[PDB]
Amino acid sequence: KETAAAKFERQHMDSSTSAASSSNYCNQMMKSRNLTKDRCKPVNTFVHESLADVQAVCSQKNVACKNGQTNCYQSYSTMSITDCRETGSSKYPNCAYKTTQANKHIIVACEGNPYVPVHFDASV
Ligand SMILES: [Cl-]
Ligand SMILES: [Cl-]
């Protein structure tokens, strides 16, 4: 199986680059991080910061989650992030995505010990 924190890192962590390289970044990343293994993950955001910085958000601003949960936190500063969304002409197994780079405040849900991100709620 896969832990909740490991899935987060796998799906949303990309310290490798500082920004979404080109407009094909998403098509590559969604494939490499196995987000299109047996299905095309329709939407997914990647964070371009260290793991440390992303985990630190679990001890920053405590905001409400979109689903109502009270374990979401918002990063005090904006972060470099890439939003990946399936294009209208996309379909498993040939998944297609639109890359959208931006610096926004990430909002993640945290849990466990250590208290780390286990779900990407959104970016503002
Ligand atoms: Cl996302
Ligand atoms: Cl800022």
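Numbering of chain A is taken from Swiss-Prot, so the residues present carry the numbers 27-150, in order.
Cβ coordinates are placed from backbone N, Cα and C, and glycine is handled just like the others.
For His38 (mutagenesis position), the same-chain residues lying six or more positions away in sequence with a CB closer than 8 A to its CB are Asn70, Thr71, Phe72, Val73, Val80, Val134, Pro143, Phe146. Under the heading active site, proton acceptor, Swiss-Prot lists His38.
Annotation note: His145 (mutagenesis position) sits in a strand segment as assigned by DSSP. The feature active site, proton donor is assigned by Swiss-Prot to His145.
The substrate binding site feature in Swiss-Prot is assigned to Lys33, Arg36, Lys67, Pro68, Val69, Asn70, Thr71, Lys92, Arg111. Under DSSP, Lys33 (substrate binding site) is assigned to a helix (H, G or I) in the three-state scheme. For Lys33 (substrate binding site), the count of additional Cβ atoms within 10 Å of its Cβ stands at 13 [all protein chains shown].
Here Swiss-Prot notes a mutagenesis experiment, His38 to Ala, with the remark: Loss of activity.
What Swiss-Prot notes for the published mutagenesis of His145 to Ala is this: Loss of activity. On its own chain, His145 (mutagenesis position) has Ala30, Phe34, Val134, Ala135 as residues at least 6 apart in sequence with a Cβ closer than 8 Å to its own Cβ.
The record assigns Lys33, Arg36, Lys67, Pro68, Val69, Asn70, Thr71, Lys92, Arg111 to the substrate site; their largest pairwise CA distance measures 22 Å. With a cut-off of under 6 Å between the Cβ and any atom of ligand 1, the recorded positions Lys67, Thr71, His145 reduce to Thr71.
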